[PDB]
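To keep things clear, I will list the structure first and then write my remarks on it.
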Amino acid sequence: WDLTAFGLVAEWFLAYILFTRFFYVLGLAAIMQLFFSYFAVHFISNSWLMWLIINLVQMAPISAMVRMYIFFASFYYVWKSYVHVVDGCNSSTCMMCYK
Amino acid sequence: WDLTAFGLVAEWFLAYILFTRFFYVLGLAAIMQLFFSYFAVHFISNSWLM
Amino acid sequence: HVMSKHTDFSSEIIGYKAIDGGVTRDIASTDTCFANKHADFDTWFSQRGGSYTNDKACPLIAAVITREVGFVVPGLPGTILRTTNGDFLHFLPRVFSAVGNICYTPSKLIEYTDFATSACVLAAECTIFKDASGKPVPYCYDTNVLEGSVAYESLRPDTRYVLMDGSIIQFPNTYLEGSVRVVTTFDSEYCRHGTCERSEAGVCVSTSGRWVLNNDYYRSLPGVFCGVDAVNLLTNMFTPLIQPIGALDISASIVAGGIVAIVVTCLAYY
Amino acid sequence: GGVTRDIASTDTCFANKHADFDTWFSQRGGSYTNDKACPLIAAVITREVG
Amino acid sequence: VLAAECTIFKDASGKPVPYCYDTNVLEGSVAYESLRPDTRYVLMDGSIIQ
Amino acid sequence: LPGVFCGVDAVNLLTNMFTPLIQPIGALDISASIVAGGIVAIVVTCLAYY
Amino acid sequence: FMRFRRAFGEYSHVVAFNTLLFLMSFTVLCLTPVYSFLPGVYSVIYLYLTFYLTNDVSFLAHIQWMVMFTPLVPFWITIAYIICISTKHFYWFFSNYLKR
């Protein structure tokens, strides 16, 4: 048996659980990669600068980039929790209004 | 045998006396330990959370 | 009918062999039931401390003999002799003393210790096949044994062959036979005597004469190397020398690695 | 389509007439299903025949 | 492997048969050296040695 | 256990004798010194001379 | 970059390379689960490249490499790294306390 797809789905689910402001740019990169891989060819002609951009977008390892985002967000969340517990916040714009 | 098995059952029963919100974590861990003993050893490489 | 014990040709027998599942195999003391036609087998087993119960649903006993006895029947190992009382007997004739159990490859004859892990393709001297029109045509190794037979060497690899009983034979092309073997495969299932297996196209190299096919099951077995191409084979075989032997590479050490960076970054500023 | 062309292992159906083609095509790793609607087969022979 | 210099074993029919390292110390016994390897043997109490 | 070697066959056992050498560091405690030296000497010679 | 150089005093040079090497190692670790070739060849490249650095950042680079890449690298690579690092001191020790 094989379960790579389930592992990727679990990684995406855990990324969605650890929501931050920078998840949208990763989702945009993923959807752009899917769109470029799905049609391609049609609207790429001349403009070597455009060709370089298209190749860079297509060759980006989206499937191996979510995991780095996980560790990037984990430390930020730990720091925010430490500030909330030990030090407190004065700004009312924080989303701590739940408690 | 009695002394080699009844002790574990007694410990499990005593564990319910000192109930806490984390008891379900141990309950799930016990299921996981037995599940990947008569199964698993498969599903090949790739991914890291699993 | 009830099996009976006979003592004819007893002085010509050196030992005994067992036939299980249509393929001859060695005998072990732990086995409990056999089909026997010889009385000296009782002394053979008793000297080794064995006992058994006679039944027809248990492997048969055949005796190795130094004399050409009986005649060859296609599909049956060894030779078959019928006694004056009508009972049939089985023997294993040989040309040279250094003979155990011999199985037939499409080109040569190679001895084996276990049929499951050997290059064996057929275990019979002569075999019969269904032709294009649906009629039996006999094949044999030595044409002098039976008139009208075709040599086994005329067979070709990667060609489907069907026996009289519906079994399928498919053996891959080879370039070297012996202690070390090299094989080539295609994207089609290959089948041997009683076992059909699925394999992918590629090239495999083995340090032993064991059966080799291109799949994960054989790839996990030791002493087997495979690759998608000749160049890729070298990379595959040299990969383990610089790679761990398992999935022990847990990437959870990065938090500890970055702890030092955070500590030094804070310490420099302070 | 009235035009002779080379053969490749990718094709999957032919109208077989010659018996030895079944052995020749197997050596290239191909498998096929016999259907008369698929392109026919021909053999190259040095001897003047037909 | 062997517990003592002299031992006792059951035959194929179950009758007791004495065994020892040397036959000279017990008349009618059979030496250990005659025992073949990879063979099951049984004692009075049913212990199995191979 | 230390001092015990095993393998499927004579060649397989000889090849598997070097299995701990490709194991990640942290497998030997006392005999690590000789294993390290057996690699250090080969490396230093094969590099610095040849 | 001018604002960054305004702070951290003299140690900005040490901090910059230490952060860059950590980021590169983190990227390599992130690419590890699919590309199994990286742990060996990248370690060899890192060992080759670490020569072209100042000792002040070289010590930090060696410490970071030994902390991070150790549990997922073959033993012989580590012993070769140790020998190559310690030869420069073995020569001095042999010359000053053992040689004739």
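By Swiss-Prot numbering, chain G shows 3064-3163, in order.
Using the three backbone atoms N, Cα and C, a Cβ is placed for every residue, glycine included.
One natural variant catalogued in Swiss-Prot, G:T3090 to I, is accompanied by this note: In strain: Omicron/BA.2, Omicron/BA.2.12.1, Omicron/BA.2.75, Omicron/BA.4, Omicron/BA.5, Omicron/BQ.1.1, Omicron/XBB.1.5, Omicron/EG.5.1. In sequence order, no residues are near G:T3090 (variant position), counting only same-chain partners six or more apart with C-beta under 8 A. Following the DSSP three-state reduction, the secondary structure of G:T3090 (variant position) is helix.
Secondary structure from DSSP puts G:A3143 (variant position) in a helix. Counting Cβ atoms from all protein chains shown, G:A3143 (variant position) has 19 others lying within 10 Å of its own Cβ. One natural variant named in Swiss-Prot is G:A3143 to V, and its note says In strain: Omicron/EG.5.1.
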